[PDB]
Amino acid sequence: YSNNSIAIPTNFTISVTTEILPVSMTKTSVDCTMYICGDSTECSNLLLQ
Amino acid sequence: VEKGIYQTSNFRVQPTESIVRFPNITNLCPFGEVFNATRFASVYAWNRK
């Protein structure tokens, strides 16, 4: 640097670059009682308890 | 209920009959004598069968 010395570009360029971004994580749905209870009779009642 | 989509419950299809299976054997296990053996072992040296 100096108080009277500028720099100037003469030739230029283009540099196409990528910018990846997430949008949607895999929309998952978990059954409330199918996972927890193996579709039984007493366990399901104990769950809704 | 307004317009839209709603997951009411699950769809656990019921079974249509029962099936039980086992080892193709007819032997009994000698229990009654063990429970009524007049000749019985001691405790500090118990017998395993």
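Numbers in chain A track Swiss-Prot; the residues on display, in order, are 707-755.
Per the header: electron microscopy, 4.2 Å.
Using the three backbone atoms N, Cα and C, a Cβ is placed for every residue, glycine included.
In Swiss-Prot this protein carries:
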VARIANT   A:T716 to I  In strain: Alpha/B.1.1.7
Cβ neighbour count within 10 Å of A:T716 (variant position): 4
A:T716 (variant position): secondary structure state under DSSP, collapsed to three categories: coil
